[PDB]
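Written out below as structure tokens is the structure these notes cover.
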2 protein chains.
Amino acid sequence: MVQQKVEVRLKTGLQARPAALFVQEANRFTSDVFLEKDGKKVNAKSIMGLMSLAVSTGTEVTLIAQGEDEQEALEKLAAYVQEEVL
Amino acid sequence: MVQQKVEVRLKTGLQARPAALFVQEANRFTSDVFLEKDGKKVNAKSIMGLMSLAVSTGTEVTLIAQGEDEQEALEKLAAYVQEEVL
């Protein structure tokens, strides 16, 4: 048995569970909802789409919403992404 | 439309493709391989298992290999994880 402490340089992204819950919430709005970082934009209403964006916990990203209920969509999803409750 | 910069507090892990390619590389060896971080260990020959470890790009993890070709496996996989492939 051999072991080695290594630095992960591979790309990371939202895990499946967190992404699924994100999508479940986003789907309740008619607005298009996207997550964006460094010129890359993914659809927040799709699990695989959300997971394709390279992100790390603690990373800053841009949440975008466009539609009739964009304000509420933004408020609810921003709270979710930042794990805020009450 | 509207937007807001938010901090990702959700859990992240290796993305699907890098994880799949890691496993394809690990599959070339008979040794069992694992990844460990903060008391949690996952089977590195399982894509979903590998993706379940809470990881962010740039963080440290412990790569483990055990079997007949463990030394060779560790070196190849360590290079892959740290993006130092030859």
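Don't overthink the numbers, they just go from 1 along the chain as shown.
Per the header of the entry, the method used was X-ray crystallography, 2.0 Å.
Placement of Cβ uses the backbone N, Cα and C atoms for every residue, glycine included.
Swiss-Prot has this to say about the protein:
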- A:1-85: domain 'HPr' (DOMAIN)
- A:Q15 to H: Cannot fulfill its catalytic role within PTS transport. Does not affect dimerization (MUTAGEN)
(request) For A:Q15 (mutagenesis position), write down the residues of its own chain that are at least 6 apart in sequence and whose Cβ falls under 8 Å from its Cβ; none is a fine answer. (result) A:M51
(message) Give me the DSSP three-state residue breakdown of the domain 'HPr' (A:1-85), ordered helix, strand, coil.
(response) 28 helix, 26 strand, 31 coil
